[PDB]
Structures are given as structure tokens and as C-alpha cells.
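J.: For reference, the structure I am asking about is given below.
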Amino acid sequence: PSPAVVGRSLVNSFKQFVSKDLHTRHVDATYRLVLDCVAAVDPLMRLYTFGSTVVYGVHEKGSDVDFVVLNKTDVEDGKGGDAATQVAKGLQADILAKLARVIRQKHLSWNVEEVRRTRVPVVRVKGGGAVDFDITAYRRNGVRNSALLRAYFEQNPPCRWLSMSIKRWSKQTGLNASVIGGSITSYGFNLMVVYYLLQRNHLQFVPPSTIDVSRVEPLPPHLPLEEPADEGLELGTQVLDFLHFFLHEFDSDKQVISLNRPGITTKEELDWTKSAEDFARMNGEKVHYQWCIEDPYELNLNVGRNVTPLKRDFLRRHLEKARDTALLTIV
Ligand SMILES: Nc1nc2c(ncn2[C@@H]2O[C@H](COP(=O)(O)OP(=O)(O)OP(=O)(O)O)[C@@H](O)[C@H]2O)c(=O)[nH]1
Ligand SMILES: [Mg+2]
Ligand SMILES: [Mg+2]
């Protein structure tokens, strides 16, 4: 398929998505509800938003909201790292347990799950009106990477469509970590999209260190999304260039998808090698360095750490299949 063909099926596939109102207006009430609960634990605690809501400036269906609870001092330390220690984890679980209890008290019909499978303690809430959200505590790095990605998409707002196209597809194909057998989160896919756009000079490099939590909005404003006005030609051209790039230009054997620096990052300069795989264990299991995606803020975090040789196979295959189906749209 030509870029035009892909472009057109892509715009047609989103027609329902651009039908309803996109505004991040809808989050305010939920934000207020959660802050209601947070205040009962501590009226001096802050509530911040992050995740796709912030990255895009729009609120997607089938997407949760991400919240983090922060102390004043956590905010004022707007460029501090997040401790990867057992006591930090314990602090976060202690406060999240208290909050989950309040959420249950105040909302008898909500399911309030204390999720402990994870590196980062999280409370998962499903109320029913797709009132859907995760709450974490005492961490800057989610608000920070989301503000970084948001800053990138503000440079070139129509690029959000390339991104959104990749997110929906990743899930359709079973590539996205949200699906059983999935290996890369949506966050990972966004890192790849941005890295791609940077290599093509569609975006201007933003050093991750310039992002300051003390200067972000707890709840950032809406950023209007408008239909690709050129029939979707730019989108279709981007999608095909994105697939070509990740199939034929990005060298997964030698290179790391990174936003820490402009240009190429090597596996060797990170020590992200077969030798490191023998030593490297995250959350009690092997980290893989077959597909390398460097996290801009957390030390030594491969976002592609679950991409085994097999899942790497599966990704190449899908990247190939994606060309001929316009990201599973020409069916
Ligand atoms: N360290 C790390 N954090 C992640 C990863 N995936 C998601 N997160 C965190 O969670 C936040 C939102 O992640 P996601 O829910 O996967 O991304 P999203 O943009 O909200 O997309 P959807 O919820 O799938 O629509 C990000 O700011 C990340 O900090 C990951 O693979 N590694
Ligand atoms: Mg999310
Ligand atoms: Mg998530």
C-alpha cells in the first residue's frame, strides 16, 4: 500500500475516536474525587497526573488515568531521582494502604486493588463508569517522563496520531505489555515513536534533565487534537517510514532507542550486552537486552527488558505485516 492508502484507512479507523469530545476536562472530577480521598489521609499531600492523559493532552477511551501522591518536599525537589530501595517501596505501600482504605470507605462500589506484582507499589481502581485509574506515591519519574513526552508532542502536535496509531496496533497484535504474551508497554512504544521522529528531524532534541517537576501542572491543560487535514498522507508516510526504520535502519543488535542523547546510543557504551544478561535481574527475573530502550530517568532500566529473542522475532514479523495491512486497518 501507498502512504495515501495507509493514510486514508488510518483516518477512517479513527473516525469514531474523533467523533466524541477529546477534552481532558473530564478528568477534573475524578482528580477532585481522588484528592478528596488523599486529603483524608493528609490534607498537605499533592495529587499529580501523568500517563497518556498528560502525554497527549487528550483523554482516550480504554485508557486509565495515572495519579501519584506527592509531598510538598517531593515537588520542590523537581529534578531529583527516585530511590530504588526497599525502604522507599515500604513508604509507598504504607501510604497507599491507608489511601486504599479511604477509597473503599468513601466508595463502597469501587474495586480497590492493592497490586503487589510490581517494582512500584500501585493501587488499581475500577469504579464502573470506566472510572479507571492507578495511584502511586512519592515518585517523580512518571510525571517527569510524561512531561518530557508531552513537551515533545507540543513541538509537533499532529505526531500524536503516529503515536496513537502505534499504541492501538501494539495492543491489536499482542505486542503491548497490556496483553498476555506482550513485551513492550505503551510507554515503550512512545519512546520508540519519539526516537524515530528525532532521527528524522521531525522533532528537536529536549534534554531530559531540563524537565522540572516543581514547574509541571498537577493537571495539565487540554491540547486539542484535530483530524489529519491532508487526507492522512503525512500520517501514512510517517507510519511506513516508522516501520521501515525499525525493520531496516535501527540496528537492534548494536543500538539503543534512547532520548537521553541526540544521535546514536550503543549497547556497548551502556554495557547492555550478553554478559550483562547473565548478571542482570529485575524484580526477581532475567532482563533481556535484545531490544534496547533506555529509560530517560531511571538508572539502568531497559524498557525492552522483557523482549526475549522470541518476542523480538514476533516484533520484526509484526513490523513486516504492518506495512501490508496499514497497521491492521486494511482488513
Ligand atoms: N519504568 C517503567 N515505567 C513504565 C513502563 N510502562 C509504563 N510506565 C509508567 O506508567 C506511566 C504511564 O504508562 P502507560 O500506562 O504504559 O502509558 P500510557 O501513555 O498511559 O498508555 P495507556 O494507559 O496504555 O493508554 C508512565 O509515565 C511510566 O512512568 C515501563 O515499561 N517501565
Ligand atoms: Mg496509563
Ligand atoms: Mg499502564
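Note that chain A is numbered according to Swiss-Prot, with residues 3-333 shown in order.
Determined by X-ray crystallography, 2.1 Å, according to the entry header.
Each residue, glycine too, has its Cβ placed from N, Cα and C.
Features from Swiss-Prot:
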BINDING   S54, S65, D66, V67, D68, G144, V145, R146, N147, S148, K169, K173, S188, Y189  UTP binding site
BINDING   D66, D68  Mg(2+) binding site
MUTAGEN   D68 to A  Loss of catalytic activity. Partial reduction in UTP binding
MUTAGEN   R121 to F  Loss of catalytic activity
MUTAGEN   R121 to A  2-fold decrease in affinity for UTP. 660-fold decrease in affinity for RNA
BINDING   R121  RNA binding site
MUTAGEN   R126 to A  Loss of catalytic activity. Does not affect UTP binding
MUTAGEN   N147 to A  Severe decrease in UTP binding
MUTAGEN   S148 to A  Severe decrease in UTP binding without affecting RNA binding
DOMAIN    237-302  domain 'PAP-associated'
MUTAGEN   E300 to A  Moderate decrease in UTP binding
MUTAGEN   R307 to A  50-fold decrease in affinity for RNA. Does not affect UTP binding
J.: Out of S54, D66, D68, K169, which recorded positions lie by ligand 2, with a C-beta less than 6 Å from some atom of it?
T.: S54, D66, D68
J.: Using only C-alpha positions, which one of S54, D66, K169 is spatially nearest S148 (mutagenesis position)? These are the binding-site residues in the record.
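T.: Nearest by Cα distance to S148 (mutagenesis position): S54.
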J.: Of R121, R126, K169, which of the recorded positions has the most Cβ neighbours inside 10 Å?
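T.: By the 10 Å Cβ neighbour count, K169 comes out on top.
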J.: Between C-alpha atoms, which of these recorded positions comes nearest to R126 (mutagenesis position): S54, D68, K169?
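T.: Spatially nearest to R126 (mutagenesis position) by Cα position is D68.
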J.: List the same-chain residues at least 6 positions away in sequence whose Cβ sits under 8 Å from the Cβ of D68 (mutagenesis position), in sequence order, or say none.
T.: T51, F52, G53, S54, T55, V56, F135, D136, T138, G144, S148
J.: Go through the mutagenesis positions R121, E300, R307 and tell me which ones have a CA within 10 A of the CA of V145 (UTP binding site).
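T.: Cα filter at 10 Å returns nothing.
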J.: If the UTP binders are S54, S65, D66, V67, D68, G144, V145, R146, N147, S148, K169, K173, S188, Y189 per the record, what's the largest distance between their Cα atoms, in Å?
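T.: Largest pairwise Cα separation, rounded: 24 Å.
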J.: Within the set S54, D68, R126, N147, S148, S188, which recorded positions show a CB-to-ligand 1 distance under 6 A?
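T.: Cβ < 6 Å from ligand 1, in sequence order: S54, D68, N147, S148, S188.
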J.: My understanding is the cutoff is Cβ-Cβ under 8 Å with a sequence separation of 6 or more in the same chain; which residues meet that for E300 (mutagenesis position)?
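T.: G83, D84, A86, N143 - these are the non-local Cβ neighbours of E300 (mutagenesis position), listed in sequence order.
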J.: Tally every other Cβ atom lying within 10 Å of the Cβ atom of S54 (UTP binding site).
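T.: Here the count is 23.
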J.: Could you give the Cα-Cα distance between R307 (mutagenesis position) and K169 (UTP binding site), in whole Å?
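T.: Answer for this pair: 18 Å between alpha carbons.
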J.: Just give the helix, strand and coil counts over the domain 'PAP-associated' (237-302), going by DSSP.
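T.: Split into helix, strand and coil, the domain 'PAP-associated' (237-302) gives 25 helix, 12 strand, 29 coil.
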J.: Among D66, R121, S188, these being the recorded positions, pick the one whose CA is nearest to that of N147 (mutagenesis position).
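T.: Out of the listed candidates, the nearest Cα belongs to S188.
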J.: Tell me the Cα distance separating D66 (UTP binding site) from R121 (mutagenesis position), rounded to the nearest angstrom.
T.: 19
